[PDB]
Amino acid sequence: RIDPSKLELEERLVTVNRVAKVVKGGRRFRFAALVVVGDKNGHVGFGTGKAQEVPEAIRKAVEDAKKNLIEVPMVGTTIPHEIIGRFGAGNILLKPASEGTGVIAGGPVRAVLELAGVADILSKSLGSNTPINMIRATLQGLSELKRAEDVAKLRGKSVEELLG
RNA sequence: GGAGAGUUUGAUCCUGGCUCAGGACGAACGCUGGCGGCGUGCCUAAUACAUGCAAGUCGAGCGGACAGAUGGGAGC
């Protein structure tokens, strides 16, 4: 479901772009921030915010990021299975890793996976490197993940009839 | 066992090349320089080389030699 946002959230930002609109007078600027928000227990989200200022943009981005939250399975502090998330010419593979590796990821992917609470990720972006579409690609790859308990419940099966 | 970033625009998303962050040398150059261990050290002209050595040995295969004096005598 929609994750109700009443938690403690850490809310760090990826980028603020300076973003123009041409009028009869000339260029009129705004600041478009996108901020990733989530506790490190499995709830992530991100949001965009636009204003004339930097801090109001970060305000609106943190609000819209708290609105849309997603869940991620944290099976053994990793992800359950390797997946490619592909939101619109941003394609990012995610492998589970062993317990020592640390989050191996680039900047906004690293922000999603650190604010997810997932600790051991092999990952790589195989597409364009805008932060917005890469964050959408990561959360596409984390929405399509599957729990072994839930897939065992899906196949009319038991967990040990899957895991061995 | 797998990290990306800058740059086409007034602003943006893609495509797209270019550029960077890494590890390596039989490396060289520049600045600098303490030792020890272990390794390596003409990549070029298979260009030309003074000098010194780098393949000799067996007298239990052989003939002749050179010394040598165990005793033997020789001239003062």
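Note that chain A is numbered according to Swiss-Prot, with residues 3-166 shown in order.
Determination method: electron microscopy, 3.1 Å.
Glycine is no exception: its Cβ is also placed from the backbone N, Cα and C atoms.
Residues or ranges marked as domain 'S5 DRBM' by Swiss-Prot: A:11-74.
According to Swiss-Prot, the natural variant A:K26 to I carries the following note: In BSPC 111; spectinomycin resistant. In the three-state DSSP reading, A:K26 (variant position) counts as coil.
Among the natural variants that Swiss-Prot reports, A:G28 to V is described with the note: In rpsE1; spectinomycin restistant, not a ram mutant. Within the same chain, no residue at least 6 positions away in sequence has its Cβ under 8 Å from that of A:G28 (variant position).
Around A:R112 (variant position), taking its Cβ as the centre, 18 other Cβ atoms fall within 10 Å, counting all chains. According to Swiss-Prot, the naturally occurring change A:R112 to C is described as follows: In rpsE8; suppresses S12 mutant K55D. RspE8 is lethal in the absence of the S12 mutation.
Under DSSP, A:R112 (variant position) is assigned to a helix (H, G or I) in the three-state scheme. Quoting Swiss-Prot on the natural variant A:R112 to H: In rpsE7; suppresses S12 mutant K55D. A ram mutation.
Residues within less than 8 Å, Cβ to Cβ, of A:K26 (variant position) and separated from it by at least 6 positions along the same chain comprise none. With helix defined as DSSP H, G or I and strand as E or B, the domain 'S5 DRBM' (A:11-74) counts 13 helix, 33 strand, 18 coil.
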